[PDB]
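Beneath this line is the structure, given in structure tokens, with notes to follow.
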Amino acid sequence: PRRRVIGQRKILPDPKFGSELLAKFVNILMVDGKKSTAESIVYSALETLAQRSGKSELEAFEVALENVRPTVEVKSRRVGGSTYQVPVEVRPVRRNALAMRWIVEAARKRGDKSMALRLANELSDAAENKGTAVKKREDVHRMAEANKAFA
Amino acid sequence: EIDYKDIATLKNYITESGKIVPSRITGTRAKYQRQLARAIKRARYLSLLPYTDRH
Amino acid sequence: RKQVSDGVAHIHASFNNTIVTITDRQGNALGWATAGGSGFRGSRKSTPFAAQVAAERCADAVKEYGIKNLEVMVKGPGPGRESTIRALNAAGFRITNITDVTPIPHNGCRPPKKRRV
Amino acid sequence: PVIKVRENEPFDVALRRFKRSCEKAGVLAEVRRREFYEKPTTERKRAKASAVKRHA
RNA sequence: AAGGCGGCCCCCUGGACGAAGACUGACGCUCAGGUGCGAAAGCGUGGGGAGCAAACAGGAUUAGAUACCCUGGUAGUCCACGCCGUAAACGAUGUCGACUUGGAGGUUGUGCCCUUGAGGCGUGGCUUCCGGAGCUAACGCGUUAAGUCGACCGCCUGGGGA
Ligand SMILES: [Mg+2]
Ligand SMILES: [Mg+2]
Ligand SMILES: [Mg+2]
Ligand SMILES: [Mg+2]
Ligand SMILES: [Mg+2]
Ligand SMILES: [Mg+2]
Ligand SMILES: [Mg+2]
Ligand SMILES: [Mg+2]
């Protein structure tokens, strides 16, 4: 990415509700190139999440992502031998891209029976902001507010 | 034509901190930038001019 | 304990460390805090983040006197020259006057030999 | 450099006005300069080298 | 003159340069021998000693570390009088004199022209950068010559040994 200024791949919207943001999330949860067994866990965790929170499947995910969505992050830069953490404000597209990534990875580290349960309870713990997914944003906030002078 | 007594003219050739201002910024002739400093120093001694912005 | 309200914020910012001392208008120490005492060492000690947390600790051990307005006085170089003042205003203080009191000789003492590194 | 905070002037601007008063006076300039001893032969070398550099 | 010389003030004092004429009448150049000056360190006697710092001691680094870094620190660095007489004491270019296109500055005199809270035209002393002819092995030097000539003095004659 030195000389080549590339854009970004615009992946097809979700077959169910038609959101491109969800089509990204299914591709995050997808492993070993199995789209059939990936979207099947995401819809099963949407159905069990909206039923035990009060429907609105489009908005019950919107409550869980705003809390895990970061506003600031650090970039390791070796100026004079030493590594200085520079606070950089994340872009709106990359904002959700990391917020979705911390939901899939925290649910993976859970001890529940199935990934439909691991994901549904993680989206429940992020909507109330009391879990592994919101903490990964909290530690990212403490590291950015510390190195606030090298901005 | 320059004098230490003329603390009015002199106050224009010294910084906020008291330091004498170089010929490069003042745009003064070489001969007088010397006559200036000798006078700024002279008045500095006789407490007609400060040394530092601390006092 | 006693009442003061208007004081002076004194900071000795050196390349190695940063000392934050809260004093009155006359020069009597009310309270203090340093980057080394904050629980940092070596590298972490001489950083603007450590100078930030020192001002935070300092404002806490002095608000028992009840200070509202204070005029900052900056001594020396290194990090913590600015980061201390920032952590001071955002903590709950009205900054009256910022002054640089870095000691500058008019060619006096011979300084140590250059480090051959 | 003495900087007095004015009425309805922000802390951000007053700090930025001070950092420019220091830059004007040579606060950190005189420090790095007087940190260690420099021989008369060493400063005469810098003075001659900086004159060569002041030729564009 | 070279070494070198930097807060401000006074006393004593050496040199340089300019303007105008007046005076002396070749009294000049250079110099082996000689004589004087001559950074730093070092030496003697007596003071002084804040900082810095050979030696030294301690702490680290390292395979080792009799170093580089850190913490201390004695001589010395400072004053007086003596001594030493050497440095990459260098422009690595001996002194004096005459002659040979130019460009941009810096510093310091002075003659003049203006309504001037600045400039315009000269004319001397010194200084920096570029460069012409020429010189040079080349790099470069180039009216402040390493050009063109003359006077006198020093000096060189393969490397190591020395
Ligand atoms: Mg006659
Ligand atoms: Mg002695
Ligand atoms: Mg030592
Ligand atoms: Mg002895
Ligand atoms: Mg010899
Ligand atoms: Mg030339
Ligand atoms: Mg030629
Ligand atoms: Mg031989």
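Note that chain A is numbered according to Swiss-Prot, with residues 2-152 shown in order.
Note that Cβ sites are derived from N, Cα and C of the backbone, with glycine treated the same way.
Annotation of the published mutagenesis A:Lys36 to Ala or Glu in Swiss-Prot: Defective in ribosome assembly; the original residue is retained in the structure shown. Here Swiss-Prot describes A:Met116 to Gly as a published mutagenesis experiment; the accompanying note says: Significantly decreases affinity for its own mRNA.
Summary for the mutagenesis positions A:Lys36, A:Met116: the Cβ-based neighbour count within 10 Å is maximal at A:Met116. Secondary structure from DSSP puts A:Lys36 (mutagenesis position) in coil. Annotated pair A:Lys36 (mutagenesis position) and A:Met116 (mutagenesis position), C-alpha to C-alpha distance, rounded: 15 Å.
DSSP gives A:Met116 (mutagenesis position) a helix state.
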